[PDB]
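The next block holds one structure in the form of structure tokens; read it before the comments.
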Amino acid sequence: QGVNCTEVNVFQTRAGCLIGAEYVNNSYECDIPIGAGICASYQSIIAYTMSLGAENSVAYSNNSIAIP
Amino acid sequence: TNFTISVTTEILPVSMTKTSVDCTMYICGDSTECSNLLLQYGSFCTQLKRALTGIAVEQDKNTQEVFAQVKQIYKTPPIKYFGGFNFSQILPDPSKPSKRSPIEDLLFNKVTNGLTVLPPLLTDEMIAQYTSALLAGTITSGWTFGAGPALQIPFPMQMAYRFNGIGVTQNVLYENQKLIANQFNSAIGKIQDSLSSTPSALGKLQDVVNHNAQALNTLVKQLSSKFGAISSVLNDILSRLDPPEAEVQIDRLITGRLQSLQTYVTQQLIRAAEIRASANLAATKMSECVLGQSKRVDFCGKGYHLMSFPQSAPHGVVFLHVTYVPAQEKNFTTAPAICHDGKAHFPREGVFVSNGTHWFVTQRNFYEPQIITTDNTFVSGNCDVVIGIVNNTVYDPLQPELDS
Amino acid sequence: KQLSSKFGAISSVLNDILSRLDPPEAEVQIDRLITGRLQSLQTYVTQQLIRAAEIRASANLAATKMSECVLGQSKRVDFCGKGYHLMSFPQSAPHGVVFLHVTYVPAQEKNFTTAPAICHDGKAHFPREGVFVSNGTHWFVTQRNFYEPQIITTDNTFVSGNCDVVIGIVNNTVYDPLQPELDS
Amino acid sequence: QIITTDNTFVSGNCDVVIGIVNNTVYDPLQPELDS
Amino acid sequence: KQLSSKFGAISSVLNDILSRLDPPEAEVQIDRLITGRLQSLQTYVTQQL
Ligand SMILES: *[C@@H]1O[C@H](CO)[C@@H](O[C@@H]2O[C@H](CO)[C@@H](O)[C@H](O)[C@H]2NC(C)=O)[C@H](O)[C@H]1NC(C)=O
Ligand SMILES: *[C@@H]1O[C@H](CO)[C@@H](O[C@@H]2O[C@H](CO)[C@@H](O)[C@H](O)[C@H]2NC(C)=O)[C@H](O)[C@H]1NC(C)=O
Ligand SMILES: *[C@@H]1O[C@H](CO)[C@@H](O[C@@H]2O[C@H](CO)[C@@H](O)[C@H](O)[C@H]2NC(C)=O)[C@H](O)[C@H]1NC(C)=O
Ligand SMILES: *[C@@H]1O[C@H](CO)[C@@H](O)[C@H](O)[C@H]1NC(C)=O
Ligand SMILES: *[C@@H]1O[C@H](CO)[C@@H](O)[C@H](O)[C@H]1NC(C)=O
Ligand SMILES: *[C@@H]1O[C@H](CO)[C@@H](O)[C@H](O)[C@H]1NC(C)=O
Ligand SMILES: *[C@@H]1O[C@H](CO)[C@@H](O)[C@H](O)[C@H]1NC(C)=O
Ligand SMILES: *[C@@H]1O[C@H](CO)[C@@H](O)[C@H](O)[C@H]1NC(C)=O
């Protein structure tokens, strides 16, 4: 917790540093909270940035409508 | 006979700064005699640690449940034309690299041993993205996106629906769309100018940040208290005094520090409970006054509710309520019913309004006089049982329709 | 577990101290044990009171939820279930309650072309409760939450204003049902 | 009230509604067009 | 009601305990007394909050 571990796979976060887990470029949905949006899970134990959700882009037209 | 839209902003705190303490580090630090003596008191550290971790979990849940109300991040279209409505002061600007709105930047610029600070799970960027996604969903999809899939609904269509939802029929907006757009732009400009005009506007967030920091302070300041002992230094008493006397002095110091720590834990628990209640109220307002239209009067803004927009704010949130104030009134003379051919007549949805000579029917919130016609009136009973009736004629289209 | 703590005394067992020590020193031993256990009991009472206040707040919220979602229908969005709320079932739970929200969730959206109003014979037309929806050739009205096309008829459309102040209008005829009725 | 076309709206056909009954409906302007 | 309690001291009166007893033990006795009174005030403030 908040220790720059230069005197003790090592990854550095804003909440401290994590030892024993790697980093993933892509983002998954997490269930274990850490802090500063860097979640960890078990697919070995991997650490990744949080998924904000589905990146759904909706269109818009001042002349159009959608009815279910 | 006229309407003026006023924008009112309210501030509700969401989550305060998580705080974790260490028992041996704050109480003893380095003296092993204090560490040996602390075991005589029993389990008075695990309870405090569990309490502070539960508080941190509750605050993380509080700051998660107020913003993560959608499962899809909605993207604002690159075009910024919605029918004359300038929406530039609250949408994110790509020029600033922090993805910050001018309102968000203005409100962010107006907010300033053994005590570690746990950073929140949600920093400013993800909550800014959440507020941007909710703003996009409420500007391009109406209130439908809070129920199921988002449907492409135009902004004039959704504001006409919101006008129809407060009992005003949709025959008043489209005649003066430029006027209402100019009024909305002027309201946004004046609320942007007056948001930072007074330093007491952002009262609650500044108050809770002040209370917290000072709280930690007072907890730090108790280390320099003698507590009835010779000195307030652990190494000074042990290396100078007779060890039976040092036992009593360290016992008094440790029980005073434990009382101070328990008082701080109780104060933090009370503050966290109040913050949780305020976060529940803010979540109710977020799930009601943003994801839909609320018919509760004086619940979101001073006036009839139309829509509201969320803005990200550190450790809190500020709402931008858009109200409906029908100023510049003008009075007339009325009657509860109209007598015609021995039978009473009643308005379907409006009220019979007379300007002195003739009679008209109009809506309950706007002066739009219409001729009395049998299509929007119904008959019931006779003319005798009803009181306050007047004698007048009613227009019927079949009389000129049949002979033509 | 706080009973086994010595609290700085000779021993945690009270009977051993009371049968082992004279009252000149048993007085201060009893005093230390009494004040330690009293402080522990005060902490326990404070935590119990805070937890009971939390339970009272949660129970008041649940009572409001069952009063506004079981005894009736609540029109506000996303209070009882994710979507349009119809009604709910209460269920008995040990030390709690569990609701069964029945939600109305639309699906299978379809693209359509709309217009705010239709101008006909110099006067614009506005619907009672629907919206003008066109599939490409003709124009129909339908409700806001389901697709049900109907012919443009003068009973569900009213006139207001002229054809100039309204913007985004389209040109289409309006079917008057009285004209073929009077022709028979 | 007498069931008329002013307070009723037509939809669908008489083949799918469960529990529908046989009844004629009053229509307005019926002694009006012939007089 | 808690103001007039002995709190494990010799007496509960300031003038009775600051005159008869010697100051090396009267200081400790009045320290225990004011500690108990401060605990009572903290508890009363807790229920008030
Ligand atoms: C809406 O109004 C705001 C405020 O005037 C406009 O923002 C200005 O944009 C111009 C051009 O980029 C800048 O030179 C100003 O400095 C901006 N002012 C502020 C304080 O934002 C915005 O462009 C307008 N948007 C629309 C849609 O008209
Ligand atoms: C509408 O016209 C009727 C016509 O009868 C009025 O009824 C009469 O009112 C006068 C004055 O109150 C009475 O002296 C008569 O006895 C009433 N006759 C009947 C048959 O009612 C009625 O008052 C008029 N109402 C209004 C508001 O003008
Ligand atoms: C839009 O909907 C209308 C209504 O169904 C369609 O019009 C029908 O077209 C079929 C195809 O020839 C005809 O058999 C029907 O008689 C038409 N209906 C009426 C009431 O005349 C129209 O084709 C649809 N347009 C598109 C592009 O899908
Ligand atoms: C840790 O220390 C090194 C060297 O002092 C520094 O480069 C690095 O930025 C530090 N870590 C963080 C998170 O600041
Ligand atoms: C809205 O209408 C204007 C009319 O000039 C048009 O330029 C703009 O592209 C339209 N936007 C959408 C979303 O259809
Ligand atoms: C209503 O007020 C606005 C400004 O508040 C003004 O421009 C307008 O002329 C007034 N009257 C009408 C009928 O809109
Ligand atoms: C009342 O309104 C009608 C039409 O709106 C008008 O002919 C009449 O002169 C008005 N009467 C007064 C007293 O203004
Ligand atoms: C409707 O049209 C938009 C833009 O043309 C498109 O992005 C969207 O997928 C369409 N919806 C459906 C259901 O085809």
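Per Swiss-Prot, chain C residues shown: 964-1147, in order.
For this deposited structure, the header notes the method as electron microscopy, 7.8 Å.
Note: Cβ is positioned from N, Cα and C throughout, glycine not excepted.
Quick look at what Swiss-Prot lists:
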VARIANT   C:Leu981 to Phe  In strain: Omicron/BA.1
VARIANT   C:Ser982 to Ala  In strain: Alpha/B.1.1.7
VARIANT   C:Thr1027 to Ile  In strain: Gamma/P.1
VARIANT   C:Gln1071 to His  In strain: Kappa/B.1.617.1
VARIANT   C:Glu1092 to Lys  In strain: Theta/P.3
VARIANT   C:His1101 to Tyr  In strain: Theta/P.3
VARIANT   C:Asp1118 to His  In strain: Alpha/B.1.1.7
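Each residue contributes its Cα atom, and for C:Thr1027 (variant position) and C:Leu981 (variant position) these two points are 55 Å apart. The secondary structure of C:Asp1118 (variant position), as reduced to three states from DSSP, is coil rather than helix or strand. The CA atom of C:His1101 (variant position) is located 19 Å away from the CA atom of C:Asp1118 (variant position). Between the CA atoms of C:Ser982 (variant position) and C:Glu1092 (variant position) there is a gap of 89 Å, rounded to the nearest whole number. Taking the Cα atom of each, C:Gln1071 (variant position) and C:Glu1092 (variant position) are about 22 angstrom apart. Looking only at the variant positions C:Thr1027, C:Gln1071, the densest Cβ neighbourhood within 10 Å occurs at C:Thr1027. If you take the Cα of C:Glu1092 (variant position) and the Cα of C:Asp1118 (variant position), they are about 12 angstrom apart, rounded to a whole number.
Cα spacing between C:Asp1118 (variant position) and C:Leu981 (variant position): 96 Å, rounded to the nearest whole number. The Cβ of C:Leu981 (variant position) lies under 8 Å from the Cβ of C:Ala989, C:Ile993, each of which sits 6+ residues away along the same chain. Around the Cβ of C:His1101 (variant position), a 10 Å sphere holds 11 further Cβ atoms from the protein chains shown. Checking the variant positions C:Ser982, C:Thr1027, C:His1101 against chain A with a Cβ-Cβ cut-off under 8 Å leaves no residue at all. Cβ neighbour counts within 10 Å, taken over all protein chains shown, single out C:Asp1118 as the most crowded of the variant positions C:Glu1092, C:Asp1118. Its Cβ placed at the centre, C:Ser982 (variant position) has 9 other Cβ atoms within 10 Å. Listed variant positions: C:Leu981, C:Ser982, C:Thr1027, C:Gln1071, C:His1101, C:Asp1118. Those with a CB atom under 6 Å from ligand 3: C:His1101.
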